[PDB]
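Chemist: The structure's right below; bear with me while I get my questions together.
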Amino acid sequence: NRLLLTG
Amino acid sequence: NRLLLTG
Amino acid sequence: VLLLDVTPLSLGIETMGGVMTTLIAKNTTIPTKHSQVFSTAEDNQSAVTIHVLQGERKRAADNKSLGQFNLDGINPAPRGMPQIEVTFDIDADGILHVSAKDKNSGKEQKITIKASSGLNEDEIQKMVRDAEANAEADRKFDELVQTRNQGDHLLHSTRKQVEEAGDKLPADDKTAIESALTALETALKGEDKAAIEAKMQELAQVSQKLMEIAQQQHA
Amino acid sequence: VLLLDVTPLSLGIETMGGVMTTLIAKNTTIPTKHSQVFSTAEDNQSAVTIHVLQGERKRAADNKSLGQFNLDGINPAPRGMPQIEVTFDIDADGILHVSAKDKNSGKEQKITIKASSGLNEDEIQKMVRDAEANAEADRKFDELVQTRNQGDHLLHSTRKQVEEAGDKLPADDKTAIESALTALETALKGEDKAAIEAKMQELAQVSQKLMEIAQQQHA
């Protein structure tokens, strides 16, 4: 489980 | 976060 | 057969912590298509940014940016629940197609990158050199991020559990736990691995009652 | 200076999914000491098994077992909350010391492995060969495990959220969700990556109301 941010 | 089991 | 067209450098995207996650490894023969499912880093996150990278470094900022795009329309959900499938596909022409698809809505956004984009042969050379030259420093960054990410999960989880617990949690315990969460949160804002681990240890040492409650609550 | 004493193969432990997680990489110069924090795979898990491995394969069973030991006394907690710090330390004599420490209790168990233990020069040769010979198959196993693990998080999380939701969740929604969780759980018992992803997608498609509730619940 790898997460991404909002840019 | 990596998990281990009970053997 | 005398020659094969391969990727000179690793291709991937930036993930939480500013670390590069590889989708297509170095020296892969094309055509080739790989996918991986990611999620959101924050509760109620409505969009994710896909930052495409070329390189062998662990720090995303240390690699070559090939471009970025957003996938929005993500429905309200706890963080880490949404399913964003990211696909890297390099066709026979050496063109890279990156797509991000929300598995709930089926909504999808793509970025196409020409075969000529990226680092040139010299830059590729410098890159492979820089990586070997900094394998240690990158290993360190690698472990720090793993620590930051673990502390962030601990902070987030613990807060939810305290809420779910409410009255079940003794005043003394909640006071120790909430002081430890504040310290941990301040620590995560830094670059000191030892400090973050110290705060996580503190939390672990004072959260034993909360852990029993949370466990019983769903058992 | 004319010679340096290095690890011929990677050293690590077996993690959830039966995948080898490396603590000390191949060709590291000794002495050397590395650590990483792991957690439990099941709620209320009271002990963890540390299976020490030597090799370059992704599948733990495909590497050389150097031994195993248990760390018990883990206090009741939701899975993934306990902090088990695992340390690999190879001294000047080439002796490997593996320790597992519960950060809550401070309880610790260790296994010491002689410098002569493991694979001999020929076995080391065969190993490095087997790994290159199977880089693709291992990449596949690597992605399957990542999928299994993601589906397992989804299954576990969703179940907790359904409980926390209770009455807030519409009868129609709970019925779709609970049918999808059963299917997902059956799928995780297999080896088919596509099937697991299909069930996760289904769950994602019918859990949109639950996601809003769960999100609001802690917001």
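Here chain D follows Swiss-Prot for its numbers: 389-607, in order, are the residues you see.
In case you wondered, yes, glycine gets a Cβ from its N, Cα and C as well.
Straight out of Swiss-Prot:
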- D:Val436 to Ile: In SEG-2; confers temperature sensitivity (MUTAGEN)
- D:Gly455 to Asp: In dnaK756(TS); confers temperature sensitivity (MUTAGEN)
- D:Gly468 to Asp: In dnaK756(TS); confers temperature sensitivity (MUTAGEN)
Chemist: Given the mutagenesis positions D:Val436, D:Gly455, D:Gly468, which one's Cβ is surrounded by the fewest other Cβ atoms within 10 Å?
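Modeler: Lowest Cβ count within 10 Å among the mutagenesis positions (D:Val436, D:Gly455, D:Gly468) is D:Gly455.
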Chemist: Between D:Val436 (mutagenesis position) and D:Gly468 (mutagenesis position), what is the CA-CA distance rounded to a whole number of Å?
Modeler: 12
Chemist: Express the distance between the Cα positions of D:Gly455 (mutagenesis position) and D:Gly468 (mutagenesis position) as a whole number of Å.
Modeler: 24
Chemist: According to DSSP, does D:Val436 (mutagenesis position) fall in a helix, a strand, or coil?
Modeler: strand
